[PDB]
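Enquirer: Here's a structure for you.
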Amino acid sequence: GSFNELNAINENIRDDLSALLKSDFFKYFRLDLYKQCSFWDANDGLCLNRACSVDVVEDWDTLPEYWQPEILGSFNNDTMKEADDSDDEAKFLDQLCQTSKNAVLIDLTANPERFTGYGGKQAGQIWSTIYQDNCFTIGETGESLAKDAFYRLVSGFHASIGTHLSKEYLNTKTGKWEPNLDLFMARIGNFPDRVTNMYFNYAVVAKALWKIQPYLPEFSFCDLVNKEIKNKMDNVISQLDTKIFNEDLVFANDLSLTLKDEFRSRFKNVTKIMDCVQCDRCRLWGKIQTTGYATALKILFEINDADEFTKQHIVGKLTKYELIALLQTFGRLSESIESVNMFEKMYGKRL
Ligand SMILES: Cc1cc2nc3c(=O)[nH]c(=O)nc-3n(C[C@H](O)[C@H](O)[C@H](O)COP(=O)(O)OP(=O)(O)OC[C@H]3O[C@@H](n4cnc5c(N)ncnc54)[C@H](O)[C@@H]3O)c2cc1C
Ligand SMILES: CCN1C(=O)CCC1=O
């Protein structure tokens, strides 16, 4: 139901958000070179044999080398620049401009989240782990809800990826990246709740962005390149305003104090397992999108029972790294929400 509203919000906002997410400020993300998957130790089953790491959609053998998952889900060298202190990604928003007197940068706009062929049992297990580490301390005041929230979140993040991989599928025949209505239906379409969870997430990440807007410092005016950027982001955050934001989508007002952090743990601990993803491009976004939600949560759980002086520390002293993650995640969510509609039509003009 409440859908429709987000669909309008998403429409009057898509053009500007994209142009924003392409800006120099938001077009690069810092990614750790070496990946340490702590899970392939005292073995549980994590399949690394290429046979079980590929979605059995296309018949890969019957395809060229340069079309194998190994290539579809790999960055494009030429783009990724060196990561030092120049990418203030580590700084806090409150310290980007003067108020008074082991990794690299991946060009995001160049490595869009799409169908890479990655899947199979390896991918199945990953997802499976995340859904399973949904177990907070019982007895706590909010036990249940925390998981219905957590689960819901992941589930959307899951659909978010699925949608993207269907809107940007590869025509194994013509060799043109195009939408795949059938696949969209098999993964998302025929499962009402999955489409609903993406909307859920959109409302969370949007409400998170909204909540902090009033506190975003003047972080970009001083950078000769991205001047407008801060203001151009306010502009967006504003058109977002909704009645939905009155719901406590993430049970902030009902969750335990200790319990909350626990909820945050599962996430930095998901964003971690993201190193067990052998596909390079899937890992990238799984690490952005996950840090995204993790940040959305930090924002919501704290702005909650906080005064003005506090809402200051919080937002201002939040890393550029996190703001890219957040907005970038809202970017995926924005397009997933839209590809849904763009598919209901495609499905409509079926007969
Ligand atoms: C972090 C991560 C990032 C990935 N990124 C990409 C990518 O960018 N591009 C690409 O082509 N592939 C990507 N994949 C792979 C993709 O998510 C699938 O696993 C894959 O396409 C193979 O699909 P499948 O049908 O085997 O299982 P999936 O469709 O993953 O199914 C896993 C199982 O979970 C259930 N399930 C599916 N969706 C949901 C949901 N939303 N909520 C609750 N349950 C669900 C299914 O019923 C099934 O039991 C990624 C995997 C991980 C773990
Ligand atoms: C079997 C259910 N469960 C998990 O999935 C992890 C902790 C727990 O008790």
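All residue numbers here begin at 1 and follow the chain in the order shown.
Using the three backbone atoms N, Cα and C, a Cβ is placed for every residue, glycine included.
In Swiss-Prot, a mutagenesis experiment is listed as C52 to A (Swiss-Prot position 105), annotated with the note Loss of activity. Per Swiss-Prot, the feature FAD binding site maps to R114, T116, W127, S155, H158, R187. Among the mutagenesis results in Swiss-Prot, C135 to A (Swiss-Prot position 208) has the note: No effect. The residue drawn here is the original one. Listed in Swiss-Prot as a mutagenesis experiment, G156 to S (Swiss-Prot position 229) is described as follows: In ERO1-1; induces defective folding of disulfide proteins. Per Swiss-Prot, mutagenesis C276 to A (Swiss-Prot position 349) is noted as: Does not affect activity but increases by twofold the amount of protein found in mixed disulfide with PDI1 or MPD2. Under mutagenesis, Swiss-Prot gives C279 to A (Swiss-Prot position 352) with this note: Loss of activity. Prevents its reoxidation thereby blocking its function. Here Swiss-Prot flags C279 as active site, nucleophile, drawing on experimental evidence. A mutagenesis experiment is reported in Swiss-Prot for this position, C282 to A (Swiss-Prot position 355), and the note states: Loss of activity. Prevents its reoxidation thereby blocking its function. Positions annotated as active site by Swiss-Prot: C282.
Please situate the listed features within the shown structure.
Expert: Neighbour list (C52 (mutagenesis position), Cβ cut-off 8 Å, at least 6 residues apart, same chain): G120, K121, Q122.
Taking the Cβ of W127 (FAD binding site) as reference, residues of its chain lying under 8 Å away and at least six apart in sequence are, in sequence order, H158.
Around the Cβ of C135 (mutagenesis position), a 10 Å sphere holds 12 further Cβ atoms from the protein chains shown. Mapped onto three states, the DSSP output places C135 (mutagenesis position) in coil.
The 10 Å shell around the Cβ of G156 (mutagenesis position) contains 28 further Cβ atoms across the protein chains shown. DSSP gives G156 (mutagenesis position) a helix state.
According to DSSP, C276 (mutagenesis position) is assigned to a helical segment. In the shown protein chains, 21 other C-beta atoms lie within 10 A of the C-beta of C276 (mutagenesis position).
Of all Cβ atoms in the shown protein chains, 21 besides its own fall within 10 Å of the Cβ of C279 (mutagenesis position).
Proximity of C282 (mutagenesis position) to non-local residues of its own chain (separation of 6 or more, Cβ distance below 8 Å) is seen for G73, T116, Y118, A123, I161, given in sequence order. DSSP assigns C282 (mutagenesis position) to a helix.
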Enquirer: Rounded to the nearest whole Å, what distance do the 20 unmodelled residues have to cover between the Cα atoms of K101 and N102?
Expert: 34
Enquirer: Enter the number of other CB atoms within 10 angstroms of the CB of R187 (FAD binding site).
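Expert: So the Cβ neighbour count for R187 (FAD binding site) comes to 18.
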Enquirer: Please report how many Å separate the Cα atom of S155 (FAD binding site) from that of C279 (mutagenesis position), as a whole number.
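Expert: With distance taken Cα to Cα, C279 (mutagenesis position) is 20 Å from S155 (FAD binding site).
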Enquirer: Got a sec? Which of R114, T116, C135, the recorded positions, have CB under 6 Å of any ligand 2 atom?
Expert: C135
Enquirer: Could you give the Cα-Cα distance between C276 (mutagenesis position) and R187 (FAD binding site), in whole Å?
Expert: 22
